[PDB]
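J.: Can you keep this structure in mind? I'll have questions shortly.
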Amino acid sequence: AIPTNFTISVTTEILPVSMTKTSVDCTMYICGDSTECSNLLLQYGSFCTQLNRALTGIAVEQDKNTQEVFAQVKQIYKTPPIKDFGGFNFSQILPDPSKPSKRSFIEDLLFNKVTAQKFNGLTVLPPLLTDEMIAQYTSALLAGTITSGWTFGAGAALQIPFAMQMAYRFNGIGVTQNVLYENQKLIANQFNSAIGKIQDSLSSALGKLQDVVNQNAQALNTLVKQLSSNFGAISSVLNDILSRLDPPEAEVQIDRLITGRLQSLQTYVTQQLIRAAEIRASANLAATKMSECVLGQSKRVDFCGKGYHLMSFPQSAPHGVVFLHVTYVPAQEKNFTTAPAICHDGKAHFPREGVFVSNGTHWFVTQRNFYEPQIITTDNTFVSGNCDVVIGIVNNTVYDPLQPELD
Amino acid sequence: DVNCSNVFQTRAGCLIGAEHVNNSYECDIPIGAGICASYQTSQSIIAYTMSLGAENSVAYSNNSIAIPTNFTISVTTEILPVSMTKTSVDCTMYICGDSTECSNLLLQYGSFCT
Amino acid sequence: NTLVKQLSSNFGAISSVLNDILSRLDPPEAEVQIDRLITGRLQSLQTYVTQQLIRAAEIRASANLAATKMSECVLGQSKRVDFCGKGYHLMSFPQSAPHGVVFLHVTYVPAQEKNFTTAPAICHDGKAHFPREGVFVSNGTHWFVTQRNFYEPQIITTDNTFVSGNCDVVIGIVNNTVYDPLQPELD
Amino acid sequence: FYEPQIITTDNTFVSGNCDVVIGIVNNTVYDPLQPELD
């Protein structure tokens, strides 16, 4: 069965990059407006030193994730002013000048879908790359593939038209170059129609990036409820214990309130260090799709989308990255009659890299990618022994273009 | 989170001791909100916006291709860890020592040492 | 060094030495002081082992990436771009290092480049000659074909290209007379 | 695998002269394009 028709499909992969950075004050969340609470904290000051270096280690780790994913090139590339590409359309992935931000229409659509703590010492650290600096690196990668393909992130910039660039991508999967020229209008309409289906689908999934924010805000609201629990005492207020009880008979209750909060903070930091490993593993995995699928054409099966990958289009996303791969999946099939080899006057003719198919009254030769009925000549078949050693071989004449030239 | 010589109020906070300039250089010491500080021009600590690299426009057409001619050979260096050290910690030796009643209370937490 | 300071801490008691408390008080009344010292040390030991298990997962995860560079970059030519350094990788030379490993990759980065007029197809006697692995170039009047990474002027021959239909099937296509070295051999 | 073949002109290609190559031997090519035209 040889496919005789192909189509263009665009998939969607959601890979997280970083998350929100928090900072829990180890000296403010425990005590408050008391004097004797700071004296007992000095005995457990070694515990805050371990928790402070662990929380700061997660903050400095998220900044390194953005420098390894959204920082592959060192030169800022801009989009060409000429909107000529050969029937194809490119306007959704390019930043719109009418918008107040430097993002494209696709990045603004994904931002609409993605939809009080400092009073006790829970501040939020600001990220490094803002919403305007991430869009600059994404715009340079989209403008570099349309002008260089893959000769821009690992060497000098090399200009190349888009008409001849697409023909260099089918050679890695097996499709010949004559299919692009003879069917240029067909691919131009299927590529533009595939963008409209993804645009209308994302405007009406995206639950991977939203789940990360819900898990971070869930642990923040848990520590707020810990200030109301007595932890096996009678009150959770430092000013209430010293009021109803004398300071000589109050050290046995304040120590339980400080110890009860150390177990809650130790559990919080422990869970943040475990969740940081999943974010770090996802950041290193997203960097692989950026330097292989986007930068170049990877020949790995089921890696840059479901099907034969040709080109990628990375898009910006809040605390993540959205990829738009271009898969190549054939359609339909036709049954024929294959044959291992063809014998003529005792010579076993072997094909170069295809397979013989039969119309029914005649024999032909084509590839396993597209059905191309060609005349079996000597330029595609070569001898490599006799026909007696090959088990199971048919008999058919072989055309020789050299014979009519000599006459 | 403090609202605000050399007073500068940015999105990251309020740095007292840096003069704002109209130029733009590469990031050196990270501060926050895409702002980095350094020690340049006489030279003093100044605050400015970080640079994302040299902005250049790539020439694109429809009938011209760039073909290289000369090639060079470069050697890089990557550092990847393999393993670390191995340290064993004892239970009774670290907690207790030359005491008798110290080992009696440890029997209740003997499963934790295992 | 953190576990050493735990032996000198009191953890909300009166002393840190086990031999100092038993020398000043009685065991029936010293049970409330030793319990606070053991509890203060069990939390430090539990936190120490917890931090070691987290670092062990990072070393185990980094070992799979370090072993990948040995079997892909060193052993054989890795076809994965942007994986064995920066550029077209050829061969590597691994080196030993204390508590680590140092690799020496050999990349291939272009230097100078020029610009020439290209042509996606060449029409001769009504046949569209398509290149196999080369790219058509020009110098203003003549037309040549070179490679995608190295510049080598070569004449237009029939043994490097192939015909595929007529010329009315392409939007942008010029015309050029093919030399065809097979023609002088038959005359 | 070991698959011996006859030194022909269709399996090789010319590239400059012989003085540019440091190490190069000398051997007469069979040239199968001559018996086909005769």
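By Swiss-Prot numbering, chain C shows 960-1146, in order.
When the header is checked for method, it gives electron microscopy, 4.3 Å.
Cβ atoms are placed via backbone N, Cα and C, with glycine included.
Pulled these from Swiss-Prot:
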- C:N969 to K: In strain: Omicron/BA.1, Omicron/BA.2, Omicron/BA.2.12.1, Omicron/BA.2.75, Omicron/BA.4, Omicron/BA.5, Omicron/BQ.1.1, Omicron/XBB.1.5, Omicron/EG.5.1 (VARIANT)
- C:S982 to A: In strain: Alpha/B.1.1.7 (VARIANT)
- C:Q1071 to H: In strain: Kappa/B.1.617.1 (VARIANT)
- C:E1092 to K: In strain: Theta/P.3 (VARIANT)
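Walk me through the surroundings of each of these features.
T.: In the three-state DSSP assignment, the secondary structure recorded for C:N969 (variant position) is coil.
Its Cβ placed at the centre, C:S982 (variant position) has 10 other Cβ atoms within 10 Å.
Long-range Cβ contacts of C:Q1071 (variant position) within its own chain (separation 6+, distance under 8 Å) are none.
Spatially close to C:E1092 (variant position) yet at least six residues away along the chain are C:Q1106, C:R1107, judged by Cβ distances under 8 angstroms. Look at C:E1092 (variant position): DSSP puts it in coil.
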J.: For C:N969 (variant position), which residues in the same chain are close in space, meaning a Cβ under 8 Å from its Cβ, but six or more apart along the sequence?
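T.: Set apart from C:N969 (variant position) by at least 6 residues yet with Cβ under 8 Å, we have C:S975, C:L996.
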J.: Among the variant positions (C:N969, C:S982, C:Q1071, C:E1092), which are close to chain B, meaning C-beta separation under 8 angstroms?
T.: C:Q1071
J.: So, in DSSP terms, is C:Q1071 (variant position) helix, strand, or coil?
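T.: The residue in question, C:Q1071 (variant position), is coil (DSSP, three-state).
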J.: Going through the variant positions C:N969, C:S982, C:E1092 in order, which have a C-beta under 8 angstroms from some C-beta of chain D?
T.: none
